[PDB]
Amino acid sequence: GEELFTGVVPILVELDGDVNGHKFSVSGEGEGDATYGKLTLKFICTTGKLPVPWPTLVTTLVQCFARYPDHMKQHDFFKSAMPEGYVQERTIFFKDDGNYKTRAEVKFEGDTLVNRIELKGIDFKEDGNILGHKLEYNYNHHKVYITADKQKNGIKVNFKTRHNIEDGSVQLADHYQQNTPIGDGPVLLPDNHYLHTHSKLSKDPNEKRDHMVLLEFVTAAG
Ligand code: NI
């Protein structure tokens, strides 16, 4: 499981989404280097303009790339599910607004780590922060709390994210996350701990399509 992540791994992401009826797709390619906890990825909205802000999509758009320090390698659930993979399900509640519901499969396809996702968004306000496109194009750092869930043979994960708005306030998002394996094979069920994540968003100046360039570093602690 862990031996598939010793070098640079290529990554592919495929998202089909539906938010308040506005349908879209996003595709991403990049690579991940789990020894350093590094991800570099470029995403394109392939159906035109993206109907929600790119920041709301980041957490949906591969925690198996987290750097687990040596003293904690016995708590890396995500790499232990590989190569067959795990299913990731979330509900994300945006305070005073709507919510996303997501299901993704993460697994190897030959050499490539694949993250295939379905997303549904309901109850968003036409003039709210999301559909109204009022979020800044940036990303704060976060702690992602991970607990075992032994009766689903996986893990439960919860965190909040704070998205900046031009007026100084924030849009809060509360994530609730269940990961479970795809295989009938062994996995590691960790002790409680968290992931510390840093993310930088930017644009390719030679790209005319609606896109996002993403640099992420993720580290396990606690
Ligand atoms: Ni930090």
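Swiss-Prot numbering applies to chain A: residues 4-64, 68-228, in that order.
Method on record in the header is X-ray crystallography, 2.5 Å.
Positions of Cβ are set from backbone N, Cα and C atoms, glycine also.
Other Cβ atoms within 10 Å of the Cβ of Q69 (mutagenesis position), summed over all protein chains shown, number 21. According to Swiss-Prot, the mutagenesis experiment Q69 to L carries the annotation: In RSGFP4; increases fluorescence and shifts the major exitation peak to 489-490 nm; when associated with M-64 and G-65.
Quoted from Swiss-Prot, the note on mutagenesis experiment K79 to R is: In Topaz; shifts the major emission and exitation peak up to 20 nm; when associated with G-65; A-72 and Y-203. Secondary structure at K79 (mutagenesis position), as computed by DSSP, is helix. Taking the Cβ of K79 (mutagenesis position) as reference, residues of its chain lying under 8 Å away and at least six apart in sequence are, in sequence order, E5.
Residues within less than 8 Å, Cβ to Cβ, of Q80 (mutagenesis position) and separated from it by at least 6 positions along the same chain comprise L194, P196. For the mutagenesis of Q80 to R, Swiss-Prot gives this note: In Azurite; shifts the excitation and emission spectra to shorter wavelengths and increases quantum yields compared to BFP; when associated with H-66; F-145; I-150 and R-224. The structure shown keeps the original residue.
Counting only same-chain residues at least 6 apart in sequence, those with a Cβ under 8 Å from the Cβ of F99 (mutagenesis position) are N105, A179, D180, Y182. Here Swiss-Prot describes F99 to S as a published mutagenesis experiment; the accompanying note says: In alphaGFP/cycle 3 GFP; improves folding at 37 degrees Celsius, reduces aggregation at high concentrations, and increases the diffusibility of the protein inside cells; when associated with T-153 and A-163.
Record note (Swiss-Prot) on the mutagenesis of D103 to E: In mut1.27; shifts fluorescence lifetime from 3.03 to 2.85 ns; when associated with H-145. In the three-state DSSP scheme, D103 (mutagenesis position) is classed as coil. Long-range Cβ proximity for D103 (mutagenesis position), meaning a same-chain Cβ under 8 A and a gap of 6 or more residues, is found for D129, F130, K131, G134, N135, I136, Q177.
Here the residue is the original one, but Swiss-Prot notes a mutagenesis experiment at this spot, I128 to V: In EBFP2.0; shifts the excitation and emission spectra to shorter wavelengths and increases quantum yields compared to BFP; when associated with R-30; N-39; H-66; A-72; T-105; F-145; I-150; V-155; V-171; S-198; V-206 and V-224. In the three-state DSSP scheme, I128 (mutagenesis position) is classed as strand.
Mapped onto three states, the DSSP output places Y145 (mutagenesis position) in coil. Record note (Swiss-Prot), mutagenesis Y145 to C: In mut1.9; shifts fluorescence lifetime from 3.03 to 2.74 ns. The unchanged residue is displayed.
According to its DSSP assignment, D155 (mutagenesis position) is in a strand. What Swiss-Prot notes for the published mutagenesis of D155 to V is this: In EBFP2.0; shifts the excitation and emission spectra to shorter wavelengths and increases quantum yields compared to BFP; when associated with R-30; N-39; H-66; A-72; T-105; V-128; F-145; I-150; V-171; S-198; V-206 and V-224.
Shown in sequence order, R168, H169, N170 are the residues of the chain, 6+ apart in sequence, with a C-beta less than 8 angstroms from the C-beta of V176 (mutagenesis position). As a published mutagenesis entry, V176 to A appears in Swiss-Prot alongside the note: In mut2.1; shifts fluorescence lifetime from 3.03 to 2.50 ns; when associated with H-145 and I-198.
Swiss-Prot documents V193 to A as a published mutagenesis change and attaches the note In mut1.5; shifts fluorescence lifetime from 3.03 to 2.72 ns; when associated with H-145. In sequence order, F83, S86, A87, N159, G160, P187 constitute the residues six or more apart from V193 (mutagenesis position) in its chain with CB-CB distances below 8 Å.
In the three-state DSSP scheme, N198 (mutagenesis position) falls into the coil class. For the published mutagenesis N198 to I, Swiss-Prot gives the following note: In mut2.1; shifts fluorescence lifetime from 3.03 to 2.50 ns; when associated with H-145 and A-176.
Proximity of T203 (mutagenesis position) to non-local residues of its own chain (separation of 6 or more, Cβ distance below 8 Å) is seen for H147, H148, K149, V150, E222, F223, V224, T225, given in sequence order. Mutagenesis annotation in Swiss-Prot: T203 to H, W or F, described as Results in significantly red-shifted excitation and emission maxima; the structure shown retains the original residue.
Taken residue by residue with DSSP, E222 (mutagenesis position) is part of a strand. One mutagenesis experiment named in Swiss-Prot is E222 to G, and its note says Suppresses the 399 nm excitation peak, leaving only the longer wavelength peak at 475 nm.
Taken residue by residue with DSSP, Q69 (mutagenesis position) is part of a helix. Of all the mutagenesis positions listed here (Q69, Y145, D155, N198), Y145 has the Cα closest to the Cα of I128 (mutagenesis position). Compared over the mutagenesis positions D155, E222, the count of CB atoms lying within 10 A of a residue's CB peaks at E222.
Counting in whole angstrom, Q69 (mutagenesis position) lies 17 from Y145 (mutagenesis position) by their C-alpha atoms. Compared over the mutagenesis positions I128, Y145, the count of CB atoms lying within 10 A of a residue's CB peaks at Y145.
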